[PDB]
Amino acid sequence: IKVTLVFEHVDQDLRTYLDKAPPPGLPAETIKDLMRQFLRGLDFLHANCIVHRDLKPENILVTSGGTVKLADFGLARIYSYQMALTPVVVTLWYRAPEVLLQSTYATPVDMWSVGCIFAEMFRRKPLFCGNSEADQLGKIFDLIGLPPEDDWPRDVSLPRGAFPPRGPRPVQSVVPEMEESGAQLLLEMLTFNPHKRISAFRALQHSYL
Amino acid sequence: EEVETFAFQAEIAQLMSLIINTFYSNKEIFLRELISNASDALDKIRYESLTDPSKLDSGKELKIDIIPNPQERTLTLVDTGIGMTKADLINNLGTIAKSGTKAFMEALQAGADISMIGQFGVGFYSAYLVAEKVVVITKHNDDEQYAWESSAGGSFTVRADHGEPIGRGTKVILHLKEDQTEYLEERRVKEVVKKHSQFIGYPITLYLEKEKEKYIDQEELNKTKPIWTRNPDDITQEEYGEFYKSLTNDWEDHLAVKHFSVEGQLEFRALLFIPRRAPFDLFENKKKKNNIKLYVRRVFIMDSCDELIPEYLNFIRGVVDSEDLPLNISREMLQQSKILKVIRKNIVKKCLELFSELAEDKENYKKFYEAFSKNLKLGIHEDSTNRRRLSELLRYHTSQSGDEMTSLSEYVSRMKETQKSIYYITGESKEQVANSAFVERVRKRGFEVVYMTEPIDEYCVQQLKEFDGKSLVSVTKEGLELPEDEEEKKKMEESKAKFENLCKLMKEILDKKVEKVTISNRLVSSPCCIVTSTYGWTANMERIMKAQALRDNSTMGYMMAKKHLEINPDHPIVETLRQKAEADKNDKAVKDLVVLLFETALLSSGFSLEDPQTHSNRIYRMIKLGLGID
Amino acid sequence: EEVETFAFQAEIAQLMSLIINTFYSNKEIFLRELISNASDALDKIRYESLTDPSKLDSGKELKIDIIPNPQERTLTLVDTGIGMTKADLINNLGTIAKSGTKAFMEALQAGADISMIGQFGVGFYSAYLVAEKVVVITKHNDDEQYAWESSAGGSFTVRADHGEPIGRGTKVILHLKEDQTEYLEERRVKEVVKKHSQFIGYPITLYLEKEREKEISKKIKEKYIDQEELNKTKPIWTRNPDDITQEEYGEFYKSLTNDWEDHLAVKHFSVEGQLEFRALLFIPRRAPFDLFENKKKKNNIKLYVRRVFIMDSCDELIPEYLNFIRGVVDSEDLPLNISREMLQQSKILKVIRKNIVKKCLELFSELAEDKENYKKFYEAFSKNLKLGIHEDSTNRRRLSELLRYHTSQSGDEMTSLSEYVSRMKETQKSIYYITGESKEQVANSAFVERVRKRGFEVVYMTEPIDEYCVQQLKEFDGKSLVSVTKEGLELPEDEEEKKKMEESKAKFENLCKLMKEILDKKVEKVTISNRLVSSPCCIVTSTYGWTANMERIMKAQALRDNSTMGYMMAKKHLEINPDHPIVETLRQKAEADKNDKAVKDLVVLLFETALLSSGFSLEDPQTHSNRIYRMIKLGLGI
Amino acid sequence: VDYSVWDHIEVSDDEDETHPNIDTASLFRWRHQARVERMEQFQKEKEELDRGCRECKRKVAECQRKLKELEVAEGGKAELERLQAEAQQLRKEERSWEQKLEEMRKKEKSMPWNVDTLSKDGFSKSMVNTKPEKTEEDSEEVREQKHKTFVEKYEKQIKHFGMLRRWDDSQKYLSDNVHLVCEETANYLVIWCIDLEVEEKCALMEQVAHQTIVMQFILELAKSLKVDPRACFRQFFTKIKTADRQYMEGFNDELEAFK
Ligand SMILES: Nc1ncnc2c1ncn2[C@@H]1O[C@H](COP(=O)(O)OP(=O)(O)OP(=O)(O)O)[C@@H](O)[C@H]1O
Ligand SMILES: Nc1ncnc2c1ncn2[C@@H]1O[C@H](COP(=O)(O)OP(=O)(O)OP(=O)(O)O)[C@@H](O)[C@H]1O
Ligand SMILES: [Mg+2]
Ligand SMILES: [Mg+2]
């Protein structure tokens, strides 16, 4: 008798995880681990210049051991088989303003996406929810705050300046079990201006995690 | 002035000891290095004779003679090369990092079909890994015969030799160390020969004191010849077969062969072979991965198939002979392993092409597939980039087929104009799945299913999500979609209401045994049946996964798929139960029947039975009732 | 003729290119060798200052600093070691296969505790793997400041004091190649030094441009990073085991591997033999998720030479079943080759492995005393134990004593086989056990009914590895192990009851014969067994072949479809319980009419349920359920 | 002495450059895409630079023609001067396009090595070993030559098999000497047993007889299976090593009869 092994692939999609996850107030410590699992993955991806502004909750794998594995790096190599007819039209509460602004992919873009996802994890429910890209920002702005046409990037397809200014809403209190340190990390990730956001490395190395 | 200029120095006393202690690890390689040098010299002769054939007057034969001498515990190696002049002995032979091979190669810049190795200029000194002292005796055509003697002690001596004449070339006398006498063994010598010199162009002979105990000229020592070096268009099947049989030592010849060469920065020639039968240790975890061997200039370097080829292709035999690789000072190791990965990729492409053409040969493909479909399916599981190509090679038995397998594309060609998915069923056996209730309605609706009877099909089908634009669906899972005639749909909704309270009752009876109780038209001849939720393990996958010795049971909290009780409203039993619910939903005998039916369905549906003893005990009770025992 | 004598020569121009180009494949050794040289110079000081403190008058602090200069594309190595004289730059540094460490090897007769790292006199020139040019500015206390300079082009130069204060050790200027700018990156530098300078005695620091807030103070952060942290982890095995406590040892573990929890079990290994080395063995409190992922390269036990990471070939350092123990092996007596990337004479590691395994077993034995943490250990790595038992026949003598099981008498408490044995009855000459799919299965199996009635303890086994271990473990503490699932379960019993069974065999003789005919090609032999109590019958495994569980395991787990083996292994018999009401009735029914098909069908039913109760899959479960449905319809009047 | 040419090899599926938090099943494909897009961008750039160069080249070439014409023209030298300056600018532009092309050449020199740049398909030739033509040879004729020479050729190897007892040794032995798996071998072993009887070497005779029936066993079911004994001899060892004792004894009786 000879010996040989074969191993099973993990299909535990983050979305499935969230479906299995408990009500708003998902153990911050569990999320902290998953956050640093994600961000560590990002550092690798940023080191390898992996472009994937299209990365969404469902492209995040959460294994039975609590390991975040990232897959599906942008439309260029994904959905080669039956896909969504509204992959974009769908509420893009998990897409950075820079996506909504029709600009490009960046470290801040990626983190903005998952930042909302992390809040989703805490709430077991999408952080924001708008209709159009401008309406999506209109929901985003309610948490992070909003300025007129003086803190907007150059690459903006949306009517910047036609977004009536408003204050932020302490992420700590908005998102369930969001410890202030993570509230600040999230708020930084959620901040409209991509250059006012925190890098994957910086967030990863933050004492919060 | 403010700066002094110095030439780099080299402490030979230390360097030499480093050469014969730290530069090498294996020591048996001394034969390789000396033989290689011999063949270089034999090529030197050849080239020179191309311009002046009278240079062959001092012997017209090109070969290497190995003559062990246990009486002295030495080894005599006769190299019938050109030879070395006294100047060459003191300039090239007695110099570190220097070889006249390079100078000869400079002469070869005028145009030649000559191929030599020796860019390091140190291999000679590997002789001192094994030998205590080495004596090199030579006779260059343009000089006298000299004896070069040294123990690598910082110096060497040269004197004109006396007695036996050398026509040309040189003899190496290896004064083998007292603990190196194992190299006087026939087997040990042949071991090394087969290890690195199996494709040396020149005849290498081994002389052994045998019947009358005289040195017998083992001319066949390296009779194996290179085939990929020859023009493939001029190589016959018999020649490819004999090579394969020599390559693999398999009395049976190959199923298929393919020559492959690349040109450019990477350059090599190669032969790939598909075996007719799989090896009994194909899956052995500790098996050395050496099916395809790597050579440089026909010199064996390594056989690390762990990186050369995919594990799922780890059955193809062959030889890859490169022209110029970045070998380390220790030739046994190759620098820039990414090169091997590039080679791999190119090989894979050619293997896939060979497989496709093999598939064109249906009869031999069937033979191939039967032997190596496990590896194909393994590739589906392991390789995310060539899966599509590999999926074209997949063949299964299907409802409209007999015992003949059919491709997934052939299945697709038989799909209905309203069929958007490939129906299939996995299991332990073809008969088992053929007799499943899950494929009965499917057959009644005129559909074909794919029979999947291997345990590895659970891993394969895991990756087979869509094929030729067609989706795939298991008949064993919930949500099985078959043509729904609006009339029938209404009737089914009426039936749902009809058996609504019945299903509720059954659920109350089996609240913790089944997740949901409902009727379904997927059933035909069975009163009921257990299905698997689209999330988690199937009855088959679950059973298989739970047979794994090294599995982690805690992961099953994420894999325990929901079980649901399908009911076939058309049966007298189901109808009776409905009537019995109306008569008395609290009837214990009825409740017992419901439990019986569930376990019966659960078990017959391929799901684990919680307690076979209790199950059979119920049966024993019922038997006793039939027997009138009690 | 006249014997001419010649000295061996060397083509340095070719040799130098071979040193740089053909000696190494991994350019990471660049920093390793440079640092190693710096630490050697620091060792030279330690000795000299040890015997003569005034040697430190020009500097006491001993360390290695690395400063990158991206604006030049150069690196600076600051060696605060003893340095070199002009003569040494020319003689030692500028000569191939020349090293002043040998001078200290010979000079340091008193300095027996001064261990220089390496000795080839070549590694310096590996600097040119990534550097276009190297300049070595140095001032040994016995000379002035000079600047050695070369691009490895067949020559080198030495310059006079240029005024840049080097009063000790040396400044090595590393001019990097256009395509080697990755070594200017913080991350990359850290990646390399963490794998090679991990246990350097002297602290290594980096001077890096500190990521900081814009200097608009309004806000501002510090300008530069002092990365001393690289050597925060010190050698532990080098100290006296008796003086090493968990307050530091557990910290080492958590530093050894990124695990923020103290280890479970550990063992210091001190070897004073020819192969002198010390090693630390660590056992995690939890098994890793990749524990059995054999596709991944092993790296738990790492091999250091003179506290320098060299190898991590666990494949040789340990056996597969011990691939969970993490640790450090540190020897200063190993014959590394010229590259230092591989140990020559692997037979050395064979011996080392054997010796390590011995201590692993001793550790396990020590753990066995701590029942609480042993149970934790056992549960965490019981499969590894069982794999070891399965594979390593030599050490089963110790591994089999580590086994712990739930039995019919211990129940929910897991106990040792030695405890089982010590508590065996005077008639209990063999270890009774049962394998299966689960505890409640085997605990309610017909196979263990009589066994319990005879007062015998049954070891419950449920893992496939248990099924594998019983194919290897035959005897324990001198007593054989007997599966209650196999035919011929000779339980100790009253001879008179055996006589009663023989009378029962005569009573049900014709019944057995009839049943055999009924079950022709279904069962190999129909017979009688008092191992059964509540059941009328039972399919049993034979003395040869696979058990129902083993078939389940092998047929589903094995990737090889060995139908030949499966065929030969597929053996089974049917036992009858002569005291069972149904069996009694069947006899009566056979006597009434052996040709009564209804009875025959009943026998078939019972057979199929016997297969089910014994874990044997039915050849066509659908027809079984069909019979059930038919019987149901009969009960329902359908 | 210089292998630096292969220090820059790019492998998009390099499994030694992975990460615990990344699924390389898609990453490798990302790398592929990125590599391709890069090459596309590179090629587009080069072509546009070449185009621009050629355009300015033609423009200045035509201007130079015109410069000759303006020089000839009676007073066109005023325009000549103007055009010369313009032509110089066109030449400067051409030059700068060429300088950019030189930079493209530098980029090519810096380009990573891969399956598309390291080598091309120098030679490819497949072959499926179908045949060697439905045929048949008279095995008696074959034996007339074979039994006489094969047996003697491998007499010591036949005897070596006959001197084995461990099933592993016999299987491994025949694996190495699979050419012995035939009737001629078994026939020798029978004869050898007879000779051993004559020589009073009964202990050996019995062991040879044992190995005789092993070869006969191989032949027995090879014939039953309608296959070449050498293609299935390992299955006999598989059967023997796994067979239930009682059945094995039955098989041995059948075997002795087959011999
Ligand atoms: N059979 C031979 N006939 C003539 N000259 C020989 C023979 N064998 C070796 N030599 C000489 O030995 C010298 C030493 O070269 P050596 O073989 O040590 O370097 P090399 O082996 O060519 O290089 P490498 O170390 O890469 O194999 C060469 O200059 C070569 O001329
Ligand atoms: N930073 C340094 N400080 C002082 N001496 C140095 C330094 N770098 C190189 N040397 C000189 O180089 C000699 C040996 O260095 P080198 O590394 O080349 O050989 P080694 O370190 O003894 O062993 P290896 O050659 O394997 O590294 C030392 O004895 C010393 O004379
Ligand atoms: Mg040579
Ligand atoms: Mg050094």
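Just so it is clear, chain B uses Swiss-Prot numbers, and the residues here are 10-220, 273-691, in order.
Looks like electron microscopy, 7.2 Å, at least that's what the header says.
Each Cβ is built from the backbone N, Cα and C atoms, and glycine gets one as well.
Under the heading of mutagenesis, Swiss-Prot lists B:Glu42 to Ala and annotates it as follows: Strong ATP-binding. Strong interaction with HSF1, HIF1A, ERBB2, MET, KEAP1 and RHOBTB2. If you draw a 10 Å sphere around the CB of B:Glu42 (mutagenesis position), it holds 22 other CB atoms from the protein chains shown.
Within its own chain, B:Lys107 (ATP binding site) has B:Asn100, B:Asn101, B:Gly130 as residues 6 or more apart in sequence whose C-beta sits under 8 angstroms from its own. The ATP binding site annotation in Swiss-Prot covers B:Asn46, B:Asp88, B:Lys107, B:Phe133, B:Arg392.
For the mutagenesis of B:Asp88 to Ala, Swiss-Prot gives this note: Impaired ATP-binding. Strong interaction with HIF1A, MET, KEAP1 and RHOBTB2. Loss of interaction with HSF1 and ERBB2. The structure shown keeps the original residue. Within 10 Å of the C-beta of B:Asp88 (mutagenesis position) we count 26 further C-beta atoms, all protein chains included.
Other C-beta atoms found within 10 angstroms of the C-beta of B:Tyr301 (mutagenesis position) number 23, with every protein chain shown included. The annotation that Swiss-Prot gives for the mutagenesis experiment B:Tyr301 to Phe reads: Decreases interaction with NOS3 and SRC. impairs resists LPS-induced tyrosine phosphorylation. Does not block LPS-induced pp60src phosphorylation.
Long-range Cβ neighbours of B:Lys531 (mutagenesis position) (same chain, at least 6 residues apart, Cβ-Cβ under 8 Å): B:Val473, B:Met476, B:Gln480, B:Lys481, B:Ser482, B:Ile483. Under its mutagenesis annotations, Swiss-Prot gives B:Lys531 to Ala the following note: Highly decreases the signal of SMYD2-dependent HSP90AB1 methylation; when associated with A-574. Diminishes dimerized form; when associated with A-574. Reduces interaction with STIP1 or CDC37; when associated with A-574.
Among the mutagenesis results in Swiss-Prot, B:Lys574 to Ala has the note: Decreases the signal of SMYD2-dependent HSP90AB1 methylation. Highly decreases the signal of SMYD2-dependent HSP90AB1 methylation; when associated with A-531. Diminishes dimerized form; when associated with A-531. Reduces interaction with STIP1 or CDC37; when associated with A-531. The residue drawn here is the original one. Under the three-state DSSP scheme, B:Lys574 (mutagenesis position) falls in the coil class. Within the same chain, the residues at least 6 positions away from B:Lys574 (mutagenesis position) whose Cβ sits under 8 Å from its Cβ are B:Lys624, B:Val656, B:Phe659, B:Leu663, listed in sequence order.
Neighbour list (B:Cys590 (mutagenesis position), Cβ cut-off 8 Å, at least 6 residues apart, same chain): B:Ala498, B:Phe499, B:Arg583, B:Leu584, B:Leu626, B:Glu627, B:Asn629, B:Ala662, B:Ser665, B:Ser666. DSSP gives B:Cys590 (mutagenesis position) a strand state. What Swiss-Prot says about the mutagenesis result for B:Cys590 to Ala, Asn or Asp is this: Reduced ATPase activity and client protein activation.
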Measuring Cβ to any atom of ligand 1 with a strict under-6 Å cutoff, which of the recorded positions B:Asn46, B:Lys531, B:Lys574, B:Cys590 qualify?
B:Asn46
Rounded to a whole number, how many Å is the Cα of B:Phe133 (ATP binding site) away from the Cα of B:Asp88 (mutagenesis position)?
13
Hey, how far is B:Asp88 (mutagenesis position) from B:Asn46 (ATP binding site), Cα to Cα, in Å?
9
How would DSSP class B:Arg392 (ATP binding site) in three states?
coil
Name the residues of the same chain, 6+ apart in sequence, whose Cβ is under 8 Å from the Cβ of B:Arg392 (ATP binding site)?
B:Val357, B:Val360, B:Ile362
Find the longest CA to CA distance in the recorded ATP-binding set B:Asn46, B:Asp88, B:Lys107, B:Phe133, B:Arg392; express it in Å as a whole number.
22
Given a separation of at least six residues and a C-beta threshold under 8 Å, show me what packs close to B:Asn46 (ATP binding site) in the same chain.
B:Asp88, B:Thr110, B:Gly127, B:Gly132, B:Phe133
List the recorded positions B:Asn46, B:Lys107, B:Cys590 whose Cβ sits under 6 Å from any atom of ligand 3, in sequence order.
B:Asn46
Inside 10 Å of the Cβ of B:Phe133 (ATP binding site), count up the other Cβ atoms and send me the figure.
24
Intermolecular Cβ proximity, recorded positions B:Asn46, B:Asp88, B:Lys107, B:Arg392, B:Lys574, B:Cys590 versus chain D, under 8 Å:
none
Go through the recorded positions B:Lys107, B:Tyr301, B:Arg392, B:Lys531, B:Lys574, B:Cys590 for me and flag any whose C-beta is under 8 angstroms from a C-beta on chain C.
B:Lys107
For B:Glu42 (mutagenesis position), just give me the three-state DSSP call.
helix
With 52 residues left unmodelled between B:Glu220 and B:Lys273, could you check how far apart their Cα atoms sit, in whole angstrom?
4
Where B:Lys107 (ATP binding site) sits in the secondary structure, as DSSP reduces it to three classes:
coil
Taking just the CA atoms, what is the gap between B:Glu42 (mutagenesis position) and B:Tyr301 (mutagenesis position) in Å?
30
Helix, strand or coil by DSSP: which one applies to B:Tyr301 (mutagenesis position)?
helix
